[PDB]
Amino acid sequence: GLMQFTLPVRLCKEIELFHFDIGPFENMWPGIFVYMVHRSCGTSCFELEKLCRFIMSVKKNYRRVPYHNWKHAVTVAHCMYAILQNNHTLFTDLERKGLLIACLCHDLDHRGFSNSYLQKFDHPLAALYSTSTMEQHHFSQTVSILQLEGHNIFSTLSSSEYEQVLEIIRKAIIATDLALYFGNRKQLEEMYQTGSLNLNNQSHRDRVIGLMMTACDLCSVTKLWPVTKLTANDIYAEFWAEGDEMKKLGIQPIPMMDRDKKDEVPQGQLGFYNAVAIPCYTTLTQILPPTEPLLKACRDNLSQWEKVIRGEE
Ligand SMILES: Cc1c(C(F)(F)F)nc2ccc(CCc3nc(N4CCCC4)nn3C)nn12
Ligand SMILES: [Mg+2]
Ligand SMILES: [Zn+2]
């Protein structure tokens, strides 16, 4: 009850900034996450015994893949922590509780393969869920871990509050299917610009939280250049493995996933920043002005890839 978590001074300070890296010591990520729940939600949101037990069960169910791993989960949760703290009065007691959990859980049991690879391989999960295949698997794994004895971190919530919070986590986790983002951003664009955007319309919050989820999920482009550059290695290491698997089933993989097309990486990073990240963080800054630093940071990294193309590094 009176048991704070505290972080070394550098982490206590740097953790409040959007571009914070959680570092290479796996063993402190749980402490960091708790620390964020406590400052973000209150020391009373969750029973410490149950939360710790849930954190460690979630960790166990992420896999040793290059990118979509436990470090991605806590990274995505920290970006969300930063958004919540720079917009504190805008979000319900329940939304604060659910969204940090949604980010931790959003890639549960990822195998390092896209929805398309499950479909082309004919993986059972593609039969169970026709669209947002892995994302419905992710929500599913969240509910599994929430039902393990001693893991109900929501046990204090009323019947209806519990259903509302699980429904926030469901839509939150679905929204991380980037195929849905393009349409989600476009509507939020129109709504903002015609002045029809209304945060009391629950279907408008849903979209806004959706965009926040894309923003957190992509936050690896909003870090200091050396962190962004090195993460891209992990991202490409999964995609090229999926490329190899595609060739195994007798399919030319899209160039993104062809390791033979290593050389066009900086050109592909440009496309991605221009077609995906820049728009994401633009619309998000318009809707939530204190998130501007994600946009500024994203721009800087775009500029760093331009420098790579021109052989300035
Ligand atoms: C940095 C990053 C993130 C995140 F935000 F999460 F960090 N999420 C993604 C998703 C895709 C990509 C690769 C972009 C791309 N590469 C290519 N290739 C063609 C031939 C060689 C390169 N085409 N495209 C579109 N990066 N990425
Ligand atoms: Mg995902
Ligand atoms: Zn993710």
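Shown for chain A, in order and in Swiss-Prot numbering: 724-1036.
This deposition comes from X-ray crystallography, 2.5 Å.
Every residue gets a Cβ built from N, Cα and C, even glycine.
Annotated features in Swiss-Prot:
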ACT_SITE  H791  active site, proton donor
BINDING   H791, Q992  3',5'-cyclic GMP binding site
BINDING   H795, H829, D830, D940  divalent metal cation 1 binding site
MUTAGEN   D830 to A  Loss of activity and of zinc binding
MUTAGEN   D830 to N  Reduces activity 1000-fold
BINDING   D830  divalent metal cation 2 binding site
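Overlay of Swiss-Prot annotations on the structure.
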{"residue": "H791", "record": "active site, proton donor", "contacts (Cβ under 8 Å, 6+ apart)": "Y785, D830, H833, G835, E961"}
{"residue": "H795", "record": "divalent metal cation 1 binding site", "contacts (Cβ under 8 Å, 6+ apart)": "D830"}
{"residue": "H829", "record": "divalent metal cation 1 binding site", "contacts (Cβ under 8 Å, 6+ apart)": "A796, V799, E858, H861, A895, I896, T899, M936, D940"}
{"residue": "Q992", "record": "3',5'-cyclic GMP binding site", "contacts (Cβ under 8 Å, 6+ apart)": "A955, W1028, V1031"}
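With every protein chain in view, the residue among the recorded positions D830, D940 whose Cβ has the most Cβ partners within 10 Å turns out to be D830.
The Cβ centroid of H795, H829, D830, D940 marks the divalent metal cation 1 site; residues of that chain outside this set whose Cβ lies within 8 Å of it are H791, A796, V799, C826, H833, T899, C939, given in sequence order.
Reduced to three states, the DSSP call for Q992 (3',5'-cyclic GMP binding site) is helix.
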